[PDB]
Amino acid sequence: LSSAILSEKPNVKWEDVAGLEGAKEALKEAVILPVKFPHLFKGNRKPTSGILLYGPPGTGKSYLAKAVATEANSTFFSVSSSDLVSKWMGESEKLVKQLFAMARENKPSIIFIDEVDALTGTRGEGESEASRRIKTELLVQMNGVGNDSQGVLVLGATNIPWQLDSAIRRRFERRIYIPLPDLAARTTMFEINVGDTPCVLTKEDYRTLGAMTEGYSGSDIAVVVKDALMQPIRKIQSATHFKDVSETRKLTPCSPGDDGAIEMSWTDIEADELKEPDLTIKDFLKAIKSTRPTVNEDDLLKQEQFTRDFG
Amino acid sequence: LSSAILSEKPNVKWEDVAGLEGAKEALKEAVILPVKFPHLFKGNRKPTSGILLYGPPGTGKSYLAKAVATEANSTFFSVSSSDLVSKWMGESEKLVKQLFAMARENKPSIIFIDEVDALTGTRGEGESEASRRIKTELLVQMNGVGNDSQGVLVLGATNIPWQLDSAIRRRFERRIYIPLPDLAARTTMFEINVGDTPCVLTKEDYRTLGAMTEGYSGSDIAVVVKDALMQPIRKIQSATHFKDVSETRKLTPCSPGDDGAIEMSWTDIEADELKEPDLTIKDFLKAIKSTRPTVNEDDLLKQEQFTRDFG
Amino acid sequence: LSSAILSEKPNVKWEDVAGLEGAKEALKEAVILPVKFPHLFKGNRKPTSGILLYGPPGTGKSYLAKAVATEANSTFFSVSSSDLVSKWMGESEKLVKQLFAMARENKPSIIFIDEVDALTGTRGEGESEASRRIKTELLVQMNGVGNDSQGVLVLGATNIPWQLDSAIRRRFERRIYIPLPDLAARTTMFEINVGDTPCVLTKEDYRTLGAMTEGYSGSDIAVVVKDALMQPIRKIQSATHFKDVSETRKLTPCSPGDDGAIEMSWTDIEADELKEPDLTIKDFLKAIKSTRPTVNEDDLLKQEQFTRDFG
Amino acid sequence: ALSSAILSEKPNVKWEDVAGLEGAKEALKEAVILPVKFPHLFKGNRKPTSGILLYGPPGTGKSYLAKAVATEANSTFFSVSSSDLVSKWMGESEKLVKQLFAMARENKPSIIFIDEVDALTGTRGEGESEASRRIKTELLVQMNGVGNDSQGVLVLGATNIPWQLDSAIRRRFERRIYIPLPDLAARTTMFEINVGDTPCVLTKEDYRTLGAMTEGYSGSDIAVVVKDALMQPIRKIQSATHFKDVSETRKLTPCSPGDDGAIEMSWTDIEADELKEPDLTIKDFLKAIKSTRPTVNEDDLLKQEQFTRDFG
Amino acid sequence: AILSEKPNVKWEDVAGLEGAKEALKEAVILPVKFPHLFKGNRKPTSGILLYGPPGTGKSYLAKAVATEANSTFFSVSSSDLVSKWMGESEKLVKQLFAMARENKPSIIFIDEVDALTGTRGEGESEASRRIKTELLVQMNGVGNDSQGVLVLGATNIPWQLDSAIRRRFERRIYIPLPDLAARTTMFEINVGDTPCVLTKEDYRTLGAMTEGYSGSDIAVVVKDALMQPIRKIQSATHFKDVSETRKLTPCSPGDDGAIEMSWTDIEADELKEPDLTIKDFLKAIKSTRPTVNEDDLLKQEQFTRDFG
Amino acid sequence: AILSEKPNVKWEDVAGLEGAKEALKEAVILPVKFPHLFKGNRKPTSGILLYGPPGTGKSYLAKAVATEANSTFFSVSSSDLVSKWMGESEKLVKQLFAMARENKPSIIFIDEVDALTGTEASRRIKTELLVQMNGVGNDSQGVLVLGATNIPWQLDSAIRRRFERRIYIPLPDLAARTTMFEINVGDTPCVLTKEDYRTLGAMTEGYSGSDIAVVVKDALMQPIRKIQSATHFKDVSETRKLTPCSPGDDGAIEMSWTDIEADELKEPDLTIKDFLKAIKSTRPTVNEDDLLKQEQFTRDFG
Ligand SMILES: Nc1ncnc2c1ncn2[C@@H]1O[C@H](COP(=O)(O)OP(=O)(O)O)[C@@H](O)[C@H]1O
Ligand SMILES: Nc1ncnc2c1ncn2[C@@H]1O[C@H](COP(=O)(O)OP(=O)(O)O)[C@@H](O)[C@H]1O
Ligand SMILES: Nc1ncnc2c1ncn2[C@@H]1O[C@H](COP(=O)(O)OP(=O)(O)O)[C@@H](O)[C@H]1O
Ligand SMILES: Nc1ncnc2c1ncn2[C@@H]1O[C@H](COP(=O)(O)OP(=O)(O)O)[C@@H](O)[C@H]1O
Ligand SMILES: Nc1ncnc2c1ncn2[C@@H]1O[C@H](COP(=O)(O)OP(=O)(O)O)[C@@H](O)[C@H]1O
Ligand code: BEF
Ligand code: BEF
Ligand code: BEF
Ligand SMILES: [Mg+2]
Ligand SMILES: [Mg+2]
Ligand SMILES: [Mg+2]
């Protein structure tokens, strides 16, 4: 049997995710509003049962699922494609039945599924038995004869929504496209991902950054901020020569031959008594020259096709 | 001989389904007429043994099965593809035999199977042992040597009727296509799904709605009515400011600066003593602009192919 | 000691089967002629041991098996694929051995197997242990070292005879194709399936019906006759108005305003004392417009392939 | 004390009833008759054959030849399918094999027949190599025992699928023989055998005309066209209206409407025995030839020429 | 089912391409040397890809990272991951990252990740979607602790690697063909304790002769060289005394003291093996062609020139 | 499941293969003959793979090595390990190495090493074997593993790598086939000359020892075959003795073997020509594309 139970909460708050307030609105009214205000949702007025998120890779879908998982205050299940597909013949499907069953047992609950494109695609006869049996149980077990469709919430994610079948497209009754973040949201993600590190710039300088970075993803922002945090490490471990500055001794990397320039390596230098140089904009522009964006623009044209129709 | 079964207690009545009068006629004469009038069915006049329902997703198939399940007054079995396919080798087929066996034990009765496409498809050799053994037992056990084909009524549903094998197609001896609905039925579903909520419109305004919504499904109607029932709380949480109107205190969202406009949030306001905004066409039309028709039209061309031939 | 025996008593006459005079000849000489005339079969002259029937679905195969079962006057066994395939490892095969064993114990006897395609197909290694063990025991136990092949009789049915393996094809030594019925046989099935219901037509009108219905199955005939028997219930409970005609009170549906036309519903009318208008030609033609032929014509080309070779 | 179910009674078929098979007839006469009649020849270097396989397309006469050996044995003829070897729990699946060859050596001289050896063997994955690899392994040892027990037993293998037979058991059956479809003269012989004691109408060259008409059948095809030929005069008895006396007191046969002594009646009207059936005529034979096209397929013959062309 | 080892390989054991060396010394040794620098915004690298032509020592360098790591160093090829059944192909991935998190702090190596990528099109459908999907979501996802474990990827085909897994391996390093001096160093290492015959500039002549090999190519020409004088001894007729009591070596037919015999004829020890010298080396260089191809190097310069 | 023996097969009992033989002599016998040669970091081979087409008696050659190294021969079939024993196979591979350690000098023979790898469960056998072949180090001295494969190209590269030395076992050449015919008839009464044996040799290009063994087993029975079927008996020469002869000959009576008295039959003498018959009715076992497939392996992993 083994009951396939998996549920754990990380820490990602609301405003960690920047921008796209339609999805924030729909998920606050789909998650917080049923739990905090159950009396409003009564009779004809019912909460949303199936919500699909989609878009290009790294626009913040699974991180938003993390934010819902932290801000849930509910039995947050989560399952990959691993725990559903079993060995023999029968546990591949009865575990789905027990998943939504015990999900309804621990109601109010939220279910997230990542990359539902691995379970769809009934057109043709490829991926035959797994697609028909497992996908059929996802349909009928999602709603069907005597399933309590109230209670639980099914969060779907994908990168390919056009290969998603129209029936499961109707199952995910409120679908939301997640675009590449605009100027202001990327300004916000810059001001978030700098964090507690002492920066040097102002808000309109972050606006200059977001103007320079037209058309990235969230991971692209995470790695240009990472590289911006990782240039002074290369300055400290780099080359030969440090120097004292200023609570008892403190040395930082400096060029060969300078005011107090001893010749050494980071290894030579004592615990703590290292001075790493500030973060800097030059670090930002160096990170811009480091990495090209990952997303392709014809795939964005297909996202504008399915979004322009069904979004 | 360990038997694992199930049964239901649903709640759906006749007038909730709009249109579909042929299916309503065939199921009233296939369900109500045998039980209420058993004396009419004698000798040459025999009840229907196999009924197929099919069509695009969300035209009301499984909800009609709910209506038959409530209006049955009979032992209503229902089985998905899960409970038939077993682990080892033998219980995958003997459970089918015990299903129709105990179904004949509790006669008169109705059996529903959802998404029978997971049990068909003998063409080729894919899904070999499960398809031949389980599907063979569905054929022979459905009717065969000494099966009492009288009594139990088998209601079939699917979304893919062309992959259904011709033998089971003959088993479901009276098949009915369920098209996309029309103007008047969607007017009826609007006037049903508004329910007890105090609306604002008239009947010809619902006709204007159904004229605006050419080519939806029933789920599309359910979610535009759902979104229409969410715009009140969207207005309550909107901005800063509520106001008393009118059984002891009752406040609703209003614009900044109005007759009795206090400044607050929904959180500030007491249990129940919240007032909800009246349904207006603007919420309806906003919900129409929110969501495209879900299903495609080339799939409708294939439904017109199989319907135009075999319907 | 397993003892998974089952047999029964149906009721189907010879002459309720239409067409198929070759199958009628082969089964009269295979069933009636051994029992009534055992002295003719002695020494070199031996009865037939294996007879196969095949064809498109609903050409009357299993109903002919019902007719043999009624007209047997012999211990008629019948087994599906369910009772042969067991759980563990050994009872899947020893039950076959006990089946032909106790079949020879109750000689003279007839064995029918429906849809033998679930036990064949040794080509490749799919369905490996069940196919090799169970099918091997079907071969050797059917005839082999010391099996008394005289006595019993193995009746095979299928819908797919080309996937039947050539060895079992040789086992079923006298195979018969069962086509779609022609004009006269469908005229006969019309005149049988009208039964005791008072009709309105003549024999050449049934010839007009069979001319209108070119290329049906037996189930198609059964459901157009069924729909023809379900039109007078629709008319007797349709709209408003019945009328007395003629053993104490008897009312039938009639148009609004007629000779003795009271206004009521079927519900208003007393047990029995309600009679529906006799089947009419229009009901027949309406049933012809109701339902397509079931079978497809490329499958008929494969039936002409296997029939043209092995028939 | 976990013994089995064996053969005791032999099914009487004569040695002359088969046709063709001259290599198999030679190998089994030298493998059965020659050890018993001449034990002094097999000594030292000269040893009898230990493993003999028969194979071929279905219905070329393999199991019927095993019937002929079973009648002509005069020895304790065991026979076992795949049923009696595979047991329930874990251990009797293999100890019964050990007791089979054990009690087979107890009742020596003796012959062992195994039909459909591909059901014994056959591995694809983990499920196929469980509880069949054990029994296969015990067969592997107990037929490695040629150096242990050369004299005594003989293992006759039959199959229809010899390519799925594993190469190790292929080496165990050390002298394998392909059994093809029969030719003109052998089918003439099977016609003249299967007519039996029934009074025929034809001559030997008419049977040659039959075998020329029936190019490429099996033995079962011959058995059913002869069977249908033995059903045609009773079909004449059932058919039409009208019989007629001919010739030990009254004897009537079917004849056309209006003939020399043509009374009008049905078979039902006619007294026990005093019926006369029509003698088999070439027309019933040729009608039976038109009734059933050959059963086996020629691509299967190409695979028999593959395995025969290699390992035959 | 799952392998583990703390191997021998050191940074000085590795010869060549010191930018990848200092990069892995940073991303692996810097969590070891200064874990207290990595806090809050400053986080260690999670996914590092190595790639290029075959035989360049990526697994060997991973073993150098393993020895200087002091951590549970896993390593897996594709052979422990290919679908034989329909679902130990995926649950073993789940147990791999699961037990990898059980033995944290840890390092995971995967060799030739090109056998798990390539979602474009529908070829290799169920294995690619299921197994690759679990690699993505299980690599980072809803509630995966992405901290801790380190995923080392290797391949020979990086362009067929999908862009999503390309982003997963967030710090990728191209490994080019090495140079003269590093192959001189690998010659002087792989000769080992065997008594050679040459000097350092003769190894420079060797590396000049061997322009454009891999590390495995060096390993097999040194291996064949450790068959070469033994191949002289196993060959031919005639030995000869030279010089602690009797000592004979192979010599040509007809020479100063050339007796005719075989090695078998000659007494324990009292054999004088031919010296190990270059003609055998240069003959081994003429024996074997470089395996790798240069248009594949042009594609490595394409993907490296763009994304490197 | 594990066979053990102190075999008695000399080099001369193994037809041909002189090249392998000479490789094995210096690979295995030299270390054993003069152990003082292998002090310090100089260590004798401890894995040898024997590869080549089936029917060359790789096993028999292996026993000769054991006989000549004066060692116990321990042996196991990998097919049996993978299928028959399964569950207990880890235990078996253990015990096997354990016996061999306890019994130095000794040799482990693993037949069909390819059959260790693929078509989870036998992944254990692979894994245990590898751990054990690392046993040269815990106990490097005194044991040697000889693997045998017909399909070296299907042999797990990890296992492959544990077999330092690889030796090709070719199909027999003229001289070897000639020896095989002689050995296979041994003492049997026949009238074959030295030249006939050579002829039989020359006439079986591409045959294996196995193939030759079956042909010879077939041929020797021919005189028994003639006597059993024999027709027309003529007297020759201890009181009456008749043999088959053609229709119409010096003393040619017409009869069948059945007609002739116990013993007083003279069976036909063995002939070189008769084997020629047997050669026609037994095709060689081994496909001709195997040469290349095996030589591809000699080129790549030799
Ligand atoms: N709006 C956002 N605010 C903060 N972090 C973000 C945002 N969007 C993306 N990220 C970063 O992206 C990563 C998660 O991406 P994910 O949603 O898993 O990609 P995908 O959408 O392809 O699943 C996290 O490291 C997170 O920090
Ligand atoms: N005609 C209809 N009348 C009332 N509700 C409907 C109708 N069509 C659809 N619905 C609603 O939409 C959903 C879809 O109906 P259902 O029979 O379950 O279709 P499906 O199984 O194809 O999704 C149901 O949950 C039901 O509440
Ligand atoms: N020739 C026929 N005569 C009478 N009824 C028939 C005939 N063919 C079919 N039927 C009717 O149609 C149905 C289908 O025939 P049946 O033998 O059950 O088909 P199948 O062999 O495919 O199961 C049966 O209910 C039978 O009564
Ligand atoms: N040579 C033959 N002579 C006479 N009858 C034969 C011959 N070969 C086959 N038959 C008949 O054909 C049938 C098949 O013979 P058999 O060996 O049992 O074949 P199988 O087991 O493949 O069905 C039997 O009824 C047998 O009487
Ligand atoms: N840069 C290097 N320094 C030292 N040895 C190397 C180097 N590159 C390759 N080698 C040698 O090559 C052998 C095999 O290299 P391998 O790790 O298989 O290459 P790959 O990068 O394809 O995995 C190793 O045993 C190693 O000793
Ligand atoms: F989803 Be429905 F049953 F087409
Ligand atoms: F149902 Be039938 F036998 F095609
Ligand atoms: F013996 Be047969 F080929 F069934
Ligand atoms: Mg449904
Ligand atoms: Mg049927
Ligand atoms: Mg047989």
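Following Swiss-Prot, chain C shows residues 119-364, 369-433, kept in their order.
Recorded method is electron microscopy, 5.7 Å.
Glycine too: its Cβ is placed from the backbone N, Cα and C atoms.
Per Swiss-Prot, ATP binding site is recorded for C:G173, C:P174, C:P175, C:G176, C:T177, C:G178, C:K179, C:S180, and the stated evidence type is sequence analysis. Quoted from Swiss-Prot, the note attached to the mutagenesis of C:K179 to A states: No ATP hydrolysis. Missorting of vacuolar proteins. For the mutagenesis of C:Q216 to A, Swiss-Prot gives this note: Abolishes oligomerization. The structure shown keeps the original residue. Here the residue is the original one, while Swiss-Prot reports the published mutagenesis C:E233 to Q with the comment Defective in ATP hydrolysis. Missorting of vacuolar proteins.
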Between C:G178 (ATP binding site) and C:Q216 (mutagenesis position), find the distance joining the two CA atoms and give it rounded to the nearest Å. 30
Secondary-structure category, per DSSP, in which C:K179 (mutagenesis position) falls: helix
Residues within 8 Å of the C:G173, C:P174, C:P175, C:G176, C:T177, C:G178, C:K179, C:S180 Cβ centre (excluding the ATP site residues themselves): C:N277, C:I296, C:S335, C:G336
For C:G173 (ATP binding site) and C:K179 (mutagenesis position), determine the Cα separation and express it in whole Å. 8
Recorded positions compared (C:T177, C:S180, C:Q216) - the one with the fewest other Cβ atoms within 10 Å: C:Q216
Candidates C:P174, C:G176, C:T177, C:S180 (binding-site residues); nearest Cα to C:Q216 (mutagenesis position) turns out to be C:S180
Name, in order along the sequence, the recorded positions among C:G173, C:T177, C:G178, C:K179, C:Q216 with a Cβ closer than 8 Å to any chain B Cβ. none
Filtered by Cβ distance under 6 Å to ligand 9, the binding-site residues C:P174, C:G176, C:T177, C:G178, C:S180 reduce to none
Non-local Cβ contacts of C:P175 (ATP binding site) (under 8 Å, 6 or more apart, same chain)? C:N277, C:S335, C:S337, C:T416, C:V417
To the nearest Å, how far is the Cα of C:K179 (mutagenesis position) from the Cα of C:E233 (mutagenesis position)? 11
Return only the integer: C-alpha distance in Å from C:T177 (ATP binding site) to C:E233 (mutagenesis position). 14
C:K179 (mutagenesis position), Cβ-centred 10 Å count of other Cβ atoms over all protein chains shown, is 24
Assigned element (helix, strand, coil) containing C:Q216 (mutagenesis position), judged by DSSP: helix
Checking the binding-site residues C:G173, C:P174, C:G176, C:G178 for other Cβ atoms within 10 Å of each Cβ, the smallest tally belongs to C:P174
Around the Cβ of C:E233 (mutagenesis position), the count of other Cβ atoms that are within 10 Å: 22
So which of C:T177, C:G178, C:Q216, C:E233, listed as recorded positions, have a Cβ under 6 Å from an atom of ligand 1? none
Integer Å distance between the CA atoms belonging to C:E233 (mutagenesis position) and C:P174 (ATP binding site): 13
